[PDB]
Amino acid sequence: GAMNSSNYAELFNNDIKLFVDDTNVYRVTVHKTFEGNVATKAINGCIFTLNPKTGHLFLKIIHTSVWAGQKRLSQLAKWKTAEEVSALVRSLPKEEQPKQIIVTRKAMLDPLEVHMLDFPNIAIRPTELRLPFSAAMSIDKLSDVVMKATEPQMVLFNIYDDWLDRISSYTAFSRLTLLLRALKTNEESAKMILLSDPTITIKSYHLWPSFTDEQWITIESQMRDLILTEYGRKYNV
Amino acid sequence: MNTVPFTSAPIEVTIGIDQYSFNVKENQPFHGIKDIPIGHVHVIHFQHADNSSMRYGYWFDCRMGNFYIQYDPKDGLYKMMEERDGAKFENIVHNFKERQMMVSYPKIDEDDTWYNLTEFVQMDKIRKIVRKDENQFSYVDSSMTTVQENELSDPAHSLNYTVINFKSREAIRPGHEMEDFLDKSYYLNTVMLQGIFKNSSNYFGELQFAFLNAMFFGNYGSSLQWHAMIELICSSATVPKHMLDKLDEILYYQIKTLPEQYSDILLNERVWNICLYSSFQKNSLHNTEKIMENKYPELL
Ligand SMILES: CN(C)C1(CN)Cc2ccccc2C1
């Protein structure tokens, strides 16, 4: 069934599961033509498939070539997403295949279900959470590898860096979703927060800065401040 | 014209014969139905005055035998039976006609309704959906579940309709997932029509039989089957032109005949709005759309 606030600890139990987010698969810029009509130009995309327990992100880059000569691209995007997820699952050894796949948008349910008919014992589930995974393209190294790709390509990252060495997956997911919520609500400020101090760096093999435990607490407080503000700035309160 | 005699009418019951019905009182001198048109299947059905639960009845074809009705006080229902002694049967019927104890199948001459509702329905196919091979006639009631219903519990008392499932391997070709889910033409024409039903007449027969069981017995699994078979056609981009024209006629007479007061339960909003307004065949069902819009505009 649907994933919500009430069955939130299930994400961190020992049954393998993946979140799939398709919000960045089909991406376009909208522009005027010489004749003063409007046209779209697609740019590279990505499927965001994440194991919330391990931090394993399977980032499937969607090259614009996949749209060439195709119609109804927003509908295809959902089916293309489901095709790629199903191919990922089949490529994994049996013992690494997920027992559940949670889609962040309900429109992915039928596409994924049809593509996974061969996997009757994999549950496809929606969620009532408003998860901020669309803001993954605000992570500079993820954005950079998507925009540079010249062909379809799968890139494997740990979205938690080394955090699990010191914190639980529950706490790591909470940190991640706070960082992404912030980046989604006010990218500039969020990015200012994360880098203001030039002495804290991002390891070559990491996505996020190498904060100490105490520095993460300050950071997290600042992200909350940002999120509460923008919410006032938005509704005037 | 043929006859279905009744031994007696010991309990107060509303009796149906095709789309007609009449009330019989406890121990009223009622001895059957005469003048039943040859050439069509028929259904004789019952709702007891005391227990409006369980509508039930019998599909039959008088060309296949001499059939009669006899109340069973142990099982407490009117049972169809076959009489194998033809002389005894002729003799029973003639006496009851002479005493005028029989109602007349009351067909208006202009009226083609029953033909139009049963055009493609054949007893031999009914008997394969309703498996009880020692009888030439078939029992159905409100409660009987379908094979597909059982897969989601007594197999002897099931309606063995053809399983249709849009999210199944039978319906979806490996590597055509999107194509086949959005355009079911493959599943309709190759899987179902060519592979399973063999021709569109057997498809329409099951469709019409499913509708009639839904209407006459409120059989929910049959209503599901009727709507699934409609939706499979309407969600196919490629349907033979002769099939669409006939579908329009079939559905038209089903909608025309449905009791105005049962549309709420017997008609699925989603299927009908999708078929008439969103599907590939949204513009291929002119008669059906016009009656639906003038009779049940609320549903849409
Ligand atoms: C770089 N990391 C060692 C990973 C890829 N080598 C481990 C793993 C496994 C599956 C998916 C992502 C990742 C990240």
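Heads up, residue numbers simply count up from 1 along the chain you see.
Placement of Cβ uses the backbone N, Cα and C atoms for every residue, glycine included.
Quick look at what Swiss-Prot lists:
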{"type": "MUTAGEN", "residues": "A:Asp21 to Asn (Swiss-Prot position 1853)", "note": "Reduced growth at 30 degrees Celsius. Strongly reduced growth at 16 degrees Celsius"}
{"type": "MUTAGEN", "residues": "A:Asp22 to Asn (Swiss-Prot position 1854)", "note": "Reduced growth at 30 degrees Celsius. Strongly reduced growth at 16 degrees Celsius"}
{"type": "MUTAGEN", "residues": "A:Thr23 to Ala (Swiss-Prot position 1855)", "note": "Reduced growth at 30 degrees Celsius. Strongly reduced growth at 16 degrees Celsius"}
{"type": "MUTAGEN", "residues": "A:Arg105 to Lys (Swiss-Prot position 1937)", "note": "Severely impaired growth. Reduced growth at 30 degrees Celsius. Strongly reduced growth at 16 degrees Celsius"}
Among A:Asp21, A:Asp22, the most crowded of the mutagenesis positions [Cβ within 10 Å]: A:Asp22
Around the Cβ of A:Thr23 (mutagenesis position), the count of other Cβ atoms that are within 10 Å: 20
Nearest-integer angstrom distance between the alpha carbons (Cα) of A:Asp22 (mutagenesis position) and A:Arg105 (mutagenesis position): 8
Cβ packing number for A:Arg105 (mutagenesis position), 10 Å threshold: 17
A:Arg105 (mutagenesis position) and A:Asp21 (mutagenesis position), distance between Cα atoms, whole Å: 7
Integer Å distance between the CA atoms belonging to A:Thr23 (mutagenesis position) and A:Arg105 (mutagenesis position): 8
A:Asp21 (mutagenesis position): secondary structure state under DSSP, collapsed to three categories: strand
